Amino acid sequence: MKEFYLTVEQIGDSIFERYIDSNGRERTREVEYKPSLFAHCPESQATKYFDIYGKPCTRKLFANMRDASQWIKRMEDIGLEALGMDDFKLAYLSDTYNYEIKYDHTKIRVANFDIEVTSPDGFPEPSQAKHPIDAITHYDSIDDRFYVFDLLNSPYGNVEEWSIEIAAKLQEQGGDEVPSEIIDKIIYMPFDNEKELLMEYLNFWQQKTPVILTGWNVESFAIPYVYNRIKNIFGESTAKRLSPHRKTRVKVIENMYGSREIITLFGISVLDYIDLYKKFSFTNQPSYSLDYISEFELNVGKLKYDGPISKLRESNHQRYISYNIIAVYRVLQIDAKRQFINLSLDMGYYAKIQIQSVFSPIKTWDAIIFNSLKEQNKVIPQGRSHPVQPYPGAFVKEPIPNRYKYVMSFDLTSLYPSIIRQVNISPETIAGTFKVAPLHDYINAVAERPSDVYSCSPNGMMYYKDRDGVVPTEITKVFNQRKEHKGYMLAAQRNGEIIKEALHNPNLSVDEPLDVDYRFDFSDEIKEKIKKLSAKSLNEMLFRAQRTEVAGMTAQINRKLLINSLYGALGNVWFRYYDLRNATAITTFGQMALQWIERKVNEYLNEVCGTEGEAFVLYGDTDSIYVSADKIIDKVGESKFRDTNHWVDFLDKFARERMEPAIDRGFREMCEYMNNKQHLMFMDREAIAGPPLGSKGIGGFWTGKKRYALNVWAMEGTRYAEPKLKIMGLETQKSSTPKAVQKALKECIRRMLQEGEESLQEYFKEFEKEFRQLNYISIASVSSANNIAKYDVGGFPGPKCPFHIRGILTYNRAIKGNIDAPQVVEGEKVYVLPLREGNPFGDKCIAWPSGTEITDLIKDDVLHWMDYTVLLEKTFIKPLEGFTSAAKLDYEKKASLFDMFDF
Ligand SMILES: Nc1nc2c(ncn2[C@@H]2O[C@H](CO)[C@@H](O)[C@H]2O)c(=O)[nH]1
Ligand SMILES: [Cl-]
Ligand SMILES: [Cl-]
Ligand SMILES: [Cl-]
């Protein structure tokens, strides 16, 4: 139709495939696949196959996959190279889908679910599944229904059916406000016991077996928990029924504290959306909790509730179930906006790989390159093992801590992939080495020019300029595909307009939507036929034109990801095409590039500004420099500017018309120094920051590498109505920072940058005065409770015991056998508050489970012995002092000679 695959797996000598057929129905076949590998062969043996080094290869076709494996072992034991794709799944997909795959998302079943498990303490262990599962919400993309399984009787409390009528009402009516677009989509099912529930879920699972299985923390929590819960109740044979092929592998992960389990379900592609989100979204974040990211994207959040989640079922079972339903919806809502599932599908099919393999750049790119080469009848190298040898990364400049009033930043386009292309860095294009000087000698163009014949990197490598590098060529293919699918996206917008504009006064005539290609600008005979169309037709035609512009969108984003994920592969020892010298050629070219243009920008501005030896470039990171514009503004006289936009415009134009062209001369020269294959170092202006004109604000400041704040007015072409605060590494969003302090610090920073020292002082005085009337929870710090027992000594602090752990210990002694409520669980977060001397708790601090109130047993006592002074000093004043000191400011007004006079 054509066929495409859904999932593929290798079990024994058989490939197990789930796929949509010619008729568009989901099917499953088991194919005894017959793999071919390749071996080097003599000058004479002659054929169409050659390895990437141009050495002839003879093909070996095997009886089964097991023999092919034996063969590799054998080849490699002798010492012979064993070439070809040793992951037979990719070879299967490559042979079975030997054409560009087009897929129908709607035929692919995407399950999106969430579990709830009441436990006494709150945070149940998935590998143990000790506690009943008391709510499952499983959204199905095919049905577009939410399947809610609700346990009514449980040792932790017997409750009664959730109310879909209440769920719908507003807060005021004691409603949960489950959105209308959803309410009708909910298929509620309650159960008298857990065994009943699970069995029903398991069977529901066979009837609608997910292809892509997602949700939030589904890999680390939901999936193992459900798996182990069932393994524990019904035994393993039953638990394995969560795999279409009844095959399962339990992998363990290790870290500083515990060991996670991660269940591999053969026949299913798990795309945990938190990982998915982390890896596809181009913005780092302080939290990746569902609620935070939901707030960030949707502006709404997860359902609110009273008390701990560990008590929400007994206390408010209504809210509990509605909250579960919404948690799932939020993930859907985010995906409806961000579209990472489809992006995964698009990428998966493009590379011809298990969809989940979008999490593995080495795997993804290996497939892409393997396929590309296969069609040239080329043979891929055998993967060789290598030591994990660290190597230089990116240049980061040590900023001089200070205020920086006017600032402009420039960065480099797709730096690493650009360098790969410019230098022509591939395993087979390596042509030699040169004797190498220290890096700074190449930076300053003082070292002897490396080569007049080969393309060079400052790490002392040389590459051919004639040949066509496997790698560089392959990432160019992707730069082109991106340009191509933006074409489509635009022609599909200029076509949406042509459609929108005949919709004003169509004909009432009855006709059909035209059969045209929306990727290309409508011809003339279609320009007319479109007028004569009816509303109903034109309306379909637009839905189609828009759907196309969105396929253009997806495709071009997809390419950006591939492009950007390549270098990560190249520096990974497990990559087929890894080579340490190449990884080093790239990163140290980068360092040279940034510092060389750094010097170039400095020379230019000193010159152009009359000065000599001024340091214009104040900071730099990887592929972006930060230039101080103070002397450029003074050179013109600030007095000459009508308003903020006046000076912003001026710098925009100054960067565009003078700096950028100098910058480009600077890079063309570097290209020639290194005799590179082509110039691809393109640096353009990004941000324009500074105080509003005529105000007292400082514009911005740096406390050190990656720690700084700027008041930005322009980001490339786009300019902001109100300036944007660019804050980085100042911990004004870090989880530990008390919520009130987070808002207070951002405000301080804003005032410093936009209004001045006096405004800052006004606020500091303001917040200090207000501090002791705030809710204790908004001013408490947050920490993770790691190694609790390690520092537990008869209930008292051990040696080298962290401050927050001490708080937890103080807390445990105060709640020794009570409600019990609540309990501090290992690995989880806690609020932390200091205590004054001579408190009943017998220590200088106390910590309790975050997101909860302090049990009434001790709350008021705690609040009475809070050390506000220490709290304010450690959490607020300490950080603020760091800022002010760096920016050369006083947050408290200095004594004056006129202090005594009563003006
Ligand atoms: N040309 C080529 N064929 C390969 C490679 N790896 C596996 N093959 C096999 O070659 C056939 C395609 O020519 C398929 O049956 C693959 O199984 C490779 O790296 N290059
Ligand atoms: Cl983003
Ligand atoms: Cl971009
Ligand atoms: Cl704006």
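One-based numbering along the chain as shown.
Each residue, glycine too, has its Cβ placed from N, Cα and C.
What Swiss-Prot lists as Mg(2+) 3 binding site is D411, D623. Residues or ranges marked as Mg(2+) 4 binding site in Swiss-Prot (evidence: experimental evidence): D411, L412, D623. The annotation substrate binding site is assigned in Swiss-Prot to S414, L415, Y416, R482, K560 on the grounds of a large-scale study or a structure entry. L415 to G or F appears in Swiss-Prot as a published mutagenesis result, with the remark: Increased misinsertion, increased mismatch extension and inefficient proofreading. Experimental mutagenesis at this site is recorded by Swiss-Prot as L415 to M, annotated: No effect on base selectivity. For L415 to A or G, Swiss-Prot lists a mutagenesis experiment annotated as follows: Decreases base selectivity by several hundred fold. Swiss-Prot gives this note for the published mutagenesis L561 to A: No effect on the ability to recognize damaged DNA. Increase in probability of nucleotide incorporation. Among the mutagenesis experiments that Swiss-Prot reports, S565 to G is described with the note: Increased incorporation efficiency of correct dNMPs; when associated with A-567. Record note (Swiss-Prot) on the mutagenesis of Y567 to A: Inserts both dCMP and dAMP opposite 8-oxoG rapidly and with equal efficiency. 100-fold increase of dAMP and dGMP when situated opposite guanidinohydantoin. Increased incorporation efficiency of correct dNMPs; when associated with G-565. Looking at Swiss-Prot, you'll find the mutagenesis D621 to A noted as follows: Drastic decrease in the efficiency of incorporation of dGMP. Quoted from Swiss-Prot, the note attached to the mutagenesis of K706 to A states: Almost complete loss of polymerase activity.
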>> In whole Å, how far does the CA atom of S414 (substrate binding site) lie from that of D623 (Mg(2+) 3 binding site)?
In response: 9
>> Please report the distance from the Cα of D411 (Mg(2+) 3 binding site) to the Cα of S565 (mutagenesis position), rounded to the nearest angstrom.
In response: 19
> Considering only the recorded positions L415, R482, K560, which possess a Cβ situated under 6 angstroms from at least one atom of ligand 1?
Replying inline: none
> Among all the protein chains here, how many other CB atoms are within 10 A of the CB of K560 (substrate binding site)?
Replying inline: 14
> Could you give the Cα-Cα distance between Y567 (mutagenesis position) and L415 (mutagenesis position), in whole Å?
Replying inline: 10
> Which residue, out of the recorded positions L412, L415, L561, shows the minimum number of other Cβ atoms inside 10 Å of its Cβ in this structure?
Replying inline: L561
> Reported as an integer number of Å, what is the Cα distance between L561 (mutagenesis position) and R482 (substrate binding site)?
Replying inline: 11
> Near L415 (mutagenesis position), which recorded positions out of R482, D623, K706 have their CA within 10 Å?
Replying inline: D623
> In DSSP terms, helix, strand or coil for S414 (substrate binding site)?
Replying inline: coil
>> If I take the alpha carbons of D623 (Mg(2+) 3 binding site) and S565 (mutagenesis position), what is the distance between them in whole Å?
In response: 16
> Which of the recorded positions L412, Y416, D621, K706 has its Cα closest in space to the Cα of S565 (mutagenesis position)?
Replying inline: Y416
> By a simple count, how many Cβ atoms lie within 10 Å of the Cβ of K706 (mutagenesis position), its own Cβ left out?
Replying inline: 13
>> Using DSSP and collapsing to three states, where does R482 (substrate binding site) fall: helix, strand or coil?
In response: helix
>> Nearest by CA distance to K560 (substrate binding site): which of the recorded positions is it, out of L412, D621, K706?
In response: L412
> Given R482 (substrate binding site) and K706 (mutagenesis position), what distance in Å do their CA atoms have, once rounded to a whole number?
Replying inline: 31
> Of all the recorded positions given, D621, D623, which has the fewest Cβ neighbours within 10 Å once its own Cβ is left out?
Replying inline: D621
> How many Å lie between the Cα of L412 (Mg(2+) 4 binding site) and the Cα of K706 (mutagenesis position)?
Replying inline: 18
